[PDB]
Amino acid sequence: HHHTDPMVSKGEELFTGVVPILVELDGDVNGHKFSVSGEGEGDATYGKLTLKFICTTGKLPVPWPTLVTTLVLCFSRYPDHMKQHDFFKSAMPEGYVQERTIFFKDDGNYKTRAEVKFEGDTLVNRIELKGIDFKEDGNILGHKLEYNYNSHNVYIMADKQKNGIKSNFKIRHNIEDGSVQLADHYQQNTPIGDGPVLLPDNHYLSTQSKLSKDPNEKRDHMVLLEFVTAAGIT
């Protein structure tokens with residue numbers, strides 16, 4: 001609403017208020033093809049996202065929690081004193097590409113590519129996912145993960161050569177037997193437009209997610225409430 005930097009003002013202007021979100025994912029894991037659609041809203045002022053996802057092809061062949069990170073960082077809450085480090089909003093409305101490789105310890109990997117941009121007043125996240133080398137009897141294809149999600153902190157670094165950012169972080173998925181399945185994430189983001197963007201100093205994002213179900217829904221789905229907040233700069 002009021003910043004002395006016009007570049008910051010520009011990005012913030014698009015995220016004042018509640019913004020509708022559409023998510024589309026086309027996936028293939030070990031030859032099992034699936035699609036996911038999601039709809040909801042984001043409120044960057046509070047770093048809050050509310051979304052409902054549906055598997056449009058039938059039963060999802062992988063556990064829902066494994067897709068949380070793949071299925072919109074522009075809705076993170078950046079404190080006032082850190083607004084100059086918000087790469088995600090600075091790239092809007094043209095958007096950015098988000099690419100990842102996710103390695104599941106002692107199992108397969110996911111490779112993802114997404115485009116995040118505005119289509120009118122709607123923020124769209126379009127994703128392609130390819131999963132290979134998964135074990136038939138493993139925790140993923142075997143559906144042995146609990147339907148929940150742990151809080152975690154993720155470090156963000158600038159990649160000055162690509163005019164983007166990079167991040168590497170570990171997600172721990174709880175297994176029904178009390179154990180854990182590690183998922184090592186490697187991420188890179190680059191802008192789609194050719195205009196300038198804000199490259200940040202090192203910092204982290206604190207995330208918390210709550211997974212639920214819609215009691216009236218017969219389709220395979222996931223309801224997600226996510227909070228993301230930036231920190232690490234005093």
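Count begins at 1; order follows the chain as displayed.
According to its header, the structure was obtained by X-ray crystallography, 1.5 Å.
Any Cβ shown, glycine's included, is placed from N, Cα and C.
Looking at Swiss-Prot, you'll find the mutagenesis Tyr149 to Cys (Swiss-Prot position 145) noted as follows: In mut1.9; shifts fluorescence lifetime from 3.03 to 2.74 ns. In the three-state DSSP reading, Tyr149 (mutagenesis position) counts as coil. The number of other Cβ atoms within 10 Å of the Cβ belonging to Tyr149 (mutagenesis position), over all protein chains shown, comes to 21.
With a 10 A radius on its CB, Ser151 (mutagenesis position) counts 9 other CB atoms from all the protein chains. Listed in Swiss-Prot as a mutagenesis experiment, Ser151 to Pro (Swiss-Prot position 147) is described as follows: Increases fluorescence at warmer temperatures such as 37 degrees Celsius.
In Swiss-Prot, a published mutagenesis experiment is listed as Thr207 to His, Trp or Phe (Swiss-Prot position 203), annotated Results in significantly red-shifted excitation and emission maxima. Cβ neighbour count for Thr207 (mutagenesis position) (all protein chains, 10 Å cutoff from its Cβ): 22.
According to DSSP, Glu226 (mutagenesis position) sits within a strand segment. All protein chains included, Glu226 (mutagenesis position) registers 22 other Cβ atoms within 10 Å of its own Cβ. Quoted from Swiss-Prot, the note on the mutagenesis of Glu226 to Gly (Swiss-Prot position 222) is: Suppresses the 399 nm excitation peak, leaving only the longer wavelength peak at 475 nm.
Distance from the CA of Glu226 (mutagenesis position) to the CA of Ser151 (mutagenesis position) is 10 Å.
Counting in whole angstrom, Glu226 (mutagenesis position) lies 10 from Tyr149 (mutagenesis position) by their C-alpha atoms.
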